[PDB]
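Asker: One structure, as structure tokens, below. Some questions next.
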Amino acid sequence: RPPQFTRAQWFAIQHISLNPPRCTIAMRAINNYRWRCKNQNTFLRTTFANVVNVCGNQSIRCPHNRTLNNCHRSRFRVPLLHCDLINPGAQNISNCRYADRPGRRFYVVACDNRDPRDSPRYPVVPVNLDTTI
Amino acid sequence: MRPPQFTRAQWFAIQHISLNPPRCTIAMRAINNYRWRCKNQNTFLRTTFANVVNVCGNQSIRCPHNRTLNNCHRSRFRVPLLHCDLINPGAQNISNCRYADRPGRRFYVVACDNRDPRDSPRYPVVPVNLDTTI
């Protein structure tokens, strides 16, 4: 996480996009903050507010980060865009290319208490996209 | 004019909220794909939707740029932003519009209205237009 973003803000940058460009473009926003291109990333085509509501759902064991049980499953599926790295050997991050996989899935988010810099409108916020189902 | 795929609040967010937007020529494609001709100017506020919703609860004022309305609200503090100005209005197609970048930090004025049934219930009153920046 880049220090200038709260965990919730970084979650949104990586995983919330109502209308994302194709992955090779969309992923630049993330990979600019990296030495190596991210192997995979999912953008949920929804709103931050909608994800905050999912933080109020039943807490469960996190599927992909199993040391934690602050995860929450959406009650319904959302449209989304999955991005998969096609050229992992790549020179600089500007040269990374991604395959696009539009889809529609449930999601599982880890949620924590808000950063003091996050709006008091959400006492609890999503901080990781653990997986989609 | 708003694509039917989006509520007024969603279209507001697409046009005007971006915490870390790409340069204008890239950022503006997201908007211009939905337009007959490229937009002459557009500001992206580098803030959160929640912060803009807060502005909706500020004192109601005459809209500076859409003066038939008085459902506007001026922010209490400035936000970083990116302003985009169309460079080549003689562009042959939407695909080739290019924009000059002007980062800044300004107060802003939004028009707000009651939410769409399809908007999150977390915000009964939502921004629907960026009227101007100050």
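First residue shown is number 1, and so on along the chain.
Header says: X-ray crystallography, 1.3 Å.
Each Cβ is built from the backbone N, Cα and C atoms, and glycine gets one as well.
Not my notes, these are from Swiss-Prot:
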type	residues	note
MUTAGEN	B:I14 to A (Swiss-Prot position 40)	Loss of in vitro formation of amyloid-like aggregates
ACT_SITE	B:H16	active site, proton acceptor
BINDING	B:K39, B:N40, B:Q41, B:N42, B:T43	substrate binding site
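Locate each feature and note its surroundings.
Answerer: DSSP assigns B:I14 (mutagenesis position) to a helical segment in the three-state reduction. Sequence-distant contacts of B:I14 (mutagenesis position), defined as residues of its own chain at least six apart whose C-beta falls under 8 angstroms from its C-beta, comprise B:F6, B:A30, B:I31.
Contacts of B:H16 (active site, proton acceptor) defined by a Cβ separation under 8 A and a same-chain sequence distance of 6+ are given as B:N42, B:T43, B:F44, B:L45, B:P127, B:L130, in order along the sequence.
B:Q41 (substrate binding site) is surrounded by 13 other CB atoms, counting those within 10 A of its CB over all protein chains shown.
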Asker: Say we define neighbours as other CB atoms within 10 Å of the CB. Which of the binding-site residues B:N40, B:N42 has the fewest?
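Answerer: Sparsest of the binding-site residues B:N40, B:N42 by Cβ contacts within 10 Å: B:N40.
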Asker: Would you count the other C-beta atoms found within 10 angstroms of the C-beta of B:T43 (substrate binding site) for me?
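Answerer: Looking across every protein chain shown, the total is 18.
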Asker: Going through the recorded positions B:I14, B:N40, B:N42 in order, which have a C-beta under 8 angstroms from some C-beta of chain A?
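Answerer: Going by the Cβ criterion (under 8 Å to chain A), the qualifying recorded positions are B:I14.
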Asker: I need the neighbours of the substrate site defined by B:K39, B:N40, B:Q41, B:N42, B:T43. Which other residues of that chain put their C-beta within 8 angstroms of the C-beta centroid, in sequence order?
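Answerer: Same chain, not in B:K39, B:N40, B:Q41, B:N42, B:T43, Cβ within 8 Å: B:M28, B:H83, B:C84, B:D85, B:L86.
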